[PDB]
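J.: After the structure tokens below, expect a handful of questions from me.
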Amino acid sequence: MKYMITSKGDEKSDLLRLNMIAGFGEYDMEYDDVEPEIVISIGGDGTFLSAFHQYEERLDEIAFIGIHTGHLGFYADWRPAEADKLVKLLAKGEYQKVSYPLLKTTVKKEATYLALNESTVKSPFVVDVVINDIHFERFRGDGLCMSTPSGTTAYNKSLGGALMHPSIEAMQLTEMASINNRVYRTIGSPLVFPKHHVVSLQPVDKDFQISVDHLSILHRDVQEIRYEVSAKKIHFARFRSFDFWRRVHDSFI
Amino acid sequence: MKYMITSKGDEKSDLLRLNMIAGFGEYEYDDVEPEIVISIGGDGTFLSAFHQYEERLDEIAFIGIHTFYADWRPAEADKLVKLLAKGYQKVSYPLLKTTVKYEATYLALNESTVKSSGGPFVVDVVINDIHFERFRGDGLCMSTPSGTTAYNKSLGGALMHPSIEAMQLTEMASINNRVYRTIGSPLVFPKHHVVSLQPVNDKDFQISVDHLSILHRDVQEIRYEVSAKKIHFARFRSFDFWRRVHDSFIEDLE
Amino acid sequence: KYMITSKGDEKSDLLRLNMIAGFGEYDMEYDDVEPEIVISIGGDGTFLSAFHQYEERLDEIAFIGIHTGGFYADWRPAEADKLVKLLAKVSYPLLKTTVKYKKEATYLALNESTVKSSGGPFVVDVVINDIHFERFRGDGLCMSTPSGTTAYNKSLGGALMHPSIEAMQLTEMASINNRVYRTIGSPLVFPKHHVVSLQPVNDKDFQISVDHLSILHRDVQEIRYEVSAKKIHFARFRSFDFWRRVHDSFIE
Amino acid sequence: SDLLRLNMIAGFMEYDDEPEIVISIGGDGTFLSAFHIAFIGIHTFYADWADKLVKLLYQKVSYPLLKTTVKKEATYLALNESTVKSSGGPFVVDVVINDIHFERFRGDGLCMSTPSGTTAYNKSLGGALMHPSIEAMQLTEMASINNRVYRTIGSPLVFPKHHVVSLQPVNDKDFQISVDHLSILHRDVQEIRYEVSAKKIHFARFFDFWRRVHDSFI
């Protein structure tokens, strides 16, 4: 199989990039960063973020792997002392792959991103929430956050959103300081949506701050923002059982 | 073919009681093996009807008229005789299995809640055989997807579309203070995940399953999981959950 | 004049007489009838039912609280030795609970006060200075003193208030908040002379709780909270940094 | 209310732009601007209302307010609130009450609300609502990351007269601070200081806070 490695960029990660590279040169594994069927990030979820987004249009046949140098996070499954084991288990092609859902933002011709964590909207902020073409509330406040299961441990969590197991195929909207009065009556609860439900947020300025994962692009004169579970998923090469609730224990308790 | 009807028993469900029985007079009644169980009175009625025919859940398609589970207005009660009259495809909602050890098994359609008597409520939460937290507070609520709009909402949970096969635990008035630190956040578990509540000091709790809230001495494990069974709804129109979320909580402009 | 109260355990009984061994000198005498200093041994729960012994001699008694391993007690066991010597005044507010039927009972409270059902739905109406404010269907209501905000009030989502501040704090418990029973959701801090009143609508329910004592009442006509004219007095030797003891109890 | 402007100051003493009365237009929003005398309002929580007014034109009644202090030191008064947030990346700040550390807050930011300012933003961040007369101030948290590292108090915090919360940086040195509606960034802030000002605001009165709250939210 072909492969490529990204680095956090500190000397110890680059140092393990090159060692892993020379580790792989002995097996039937070639190095490719334009068409890799295996992608490695060194340095944690924030860097894992960039790898994911560096190969969005070949997400379909890439098998991601992550190494994190300190604590574990939620995307890295691996310690750098354990690279040596990884290099030979990967060569042997001894890995099962796992699908996590993604969240498609649509802007309105139109723009259209992917999101492994979340996606937010700000910029006096007043937007009409429309679920499956049927109005649901009129929201005044800071913003809204649509987040993926994998994203529920992140800004989701800090907004009162629930922690979801990544395998569940869903999205979840949470408010950001909703005023919630007579005029602008909002649910308060977070809203956990399934595949094929579309939430469309529609204006009442039209120039919002729209951040996909971390990239915030300010958009101009927006006629609609539309969120939904994406048909594309993301695949992790896995060698051992993952324990989501453990890592939630570990990060927070 | 066959059918029956639960009634709240109030003086509104009771005109419609036989007014639908006599209505069906030209298209017969079972109270023991019906193919249909029709609820008249509200959501708590529907539940008692669920807990009365939970045994036969495999061949039943439930339906309900209100005077989140009733999709029918009393003025349409005869266009419902006409719609059942011919014969719809069912849509199904997951349920929450509940095991008690000392082994007593129960399904719920909304929630299951654990509290203690007097004496503080402290219980070890254990997920997939592994310790996750030691929680102190008023109690803990595990809700089904349909149940999220119920108690779970007032607790601080998310609302979930009932197609999603999951369950949801939420915290009741937890103490967080360097002795006891809880997640706080609500937690959505998929199928095949097992959340088990194991006792600490006091070992006699109050365990509710939907509306039937019973007391238990002797307890040494309480074990939530999502069931392999489901409840089926009979529908001729059909349903927009968020539409109903919007009606109960935001506005009902008509 | 002095007194002490004890927890019941060996350790608490241990030092009660030791301090009365140090007090038998000096110009001070014991009478658990007319004391003006009352000393808790054993923590904050034990402090609570001591107070509840001397309510009618409140505005006249000092309280110091002795402690094992807290928000009311400001001394540990080792430190009893010098305490005897220089015992040889600060206020925190209270909250009167009034119930009506068919005659009225009343209860001062140092932490909070909670309403519940006796079985079914708790469905109540919140009338504030005789002007309806919301209708509540949930589990119950909590109204806390400031000195009680670190208690059950903290868990329900209430604000932490410094105790000098003269207020009360209504918080909800699992309100349905739908379009029928719409609630503010937020905590609400009522000041002196504001009367908050809990009328029922259907069933005449109510398992009430004051601090820790949960007494049933059947057919209650009406319930009323308001900031206390009486006040509880603490004998103090140092300066108090409530915010530091909030750090300790809750942040690691 | 350009139309209601000189409308009935034609109906009426005098007028000059050191007033003894400043009347507010069309609601709470730009009463905040008029903010920076007995004040009164008519709205198209602060404007308790026009002919019968100058007809009646009074008791003056007290609402408290908030001092901000950034460090020459500049200071900013507040009718509603004051907030600190980071310019780009991780907002990380240390909370020092009464000259003694309390917690290290990481996330979006923090919000010091006045008693009258509790029905505003503070409400939406989870603050309590206080009848303004209560001599106090309140801090509420914005979107904390509460884990192993940055353990925070969670609850909103209410402080009285003379108590001082001081917010101090840990990594980067600028934050977008702002008070009431203005939005004035600051680089090179080493301390941010919230304390009830000795100040007071007087209202010209001829309320039922709990009913205005009722009418706005219920």
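The numbers used for chain A are those of Swiss-Prot, and the residues that appear cover 1-108, 114-128, 132-212, 214-262, in sequence.
Structure determined by X-ray crystallography, 2.9 Å.
Yeah, the Cβs are placed from backbone N, Cα and C, and that goes for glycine too.
I grabbed these lines from Swiss-Prot:
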| type | residues | note |
| --- | --- | --- |
| ACT_SITE | A:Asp45 | active site, proton acceptor |
| BINDING | A:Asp45, A:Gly46, A:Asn122, A:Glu123, A:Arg148, A:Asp150, A:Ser158, A:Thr161, A:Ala162, A:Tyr163, A:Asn164, A:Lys165, A:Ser166, A:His223 | NAD(+) binding site |
| MUTAGEN | A:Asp45 to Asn | Only minor changes in the structure and a 10-fold decrease in the kinase activity |
| MUTAGEN | A:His223 to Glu | Twice less active than the wild-type. Its activity toward DTA is increased 2-fold |
J.: By CA distance, which of the binding-site residues (A:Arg148, A:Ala162, A:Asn164) lies nearest to A:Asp45 (mutagenesis position)?
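T.: Given the candidates A:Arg148, A:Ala162, A:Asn164, the nearest one is A:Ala162.
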J.: Measure from each Cβ of the recorded positions A:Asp45, A:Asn122, A:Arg148, A:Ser158, A:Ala162, A:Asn164 to the Cβ atoms of chain D, and list in sequence order the residues where some distance is under 8 Å, or 'none'.
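T.: Qualifying residues, whose Cβ lies under 8 Å from chain D: none.
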J.: Cβ neighbours within 10 Å, counted over all protein chains: which one of the recorded positions A:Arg148, A:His223 has the most?
T.: A:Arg148
J.: Let's check the environment of A:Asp45 (mutagenesis position): how many other CB atoms sit within 10 Å of its CB?
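T.: A count of 20.
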J.: A:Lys108 and A:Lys114 flank 5 unmodelled residues; Cα separation in Å?
T.: 7
J.: So of A:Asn164, A:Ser166, which of the binding-site residues has the fewest other Cβ atoms within 10 Å around its own Cβ?
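T.: Among the binding-site residues A:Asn164, A:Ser166, the sparsest Cβ neighbourhood within 10 Å belongs to A:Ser166.
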J.: Across all the protein chains here, work out how many other Cβ atoms are within 10 Å of the Cβ of A:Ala162 (NAD(+) binding site).
T.: 20
J.: What residues, ordered by sequence, lie under 8 A Cβ-to-Cβ from A:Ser158 (NAD(+) binding site) and sit at least six positions away in the same chain?
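T.: Looking at Cβ-Cβ distances below 8 Å from A:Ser158 (NAD(+) binding site), excluding near sequence neighbours, one finds A:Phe74, A:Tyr75, A:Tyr100, A:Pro101, A:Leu121, A:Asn122, A:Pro174.
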J.: Whole-number Å only: compute the distance from the Cα of A:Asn164 (NAD(+) binding site) to the Cα of A:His223 (mutagenesis position).
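T.: Per the Cα atoms, A:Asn164 (NAD(+) binding site) and A:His223 (mutagenesis position) stand 13 Å apart.
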J.: What whole-number Å value do you get for the CA-CA distance of A:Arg148 (NAD(+) binding site) and A:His223 (mutagenesis position)?
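T.: Here the two Cα atoms are 23 Å apart.
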J.: Just need one number: Cα of A:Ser128 to Cα of A:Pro132, in Å, whole number, across 3 unmodelled residues.
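T.: A straight Cα-Cα distance of 7 Å links the two sides of the gap.
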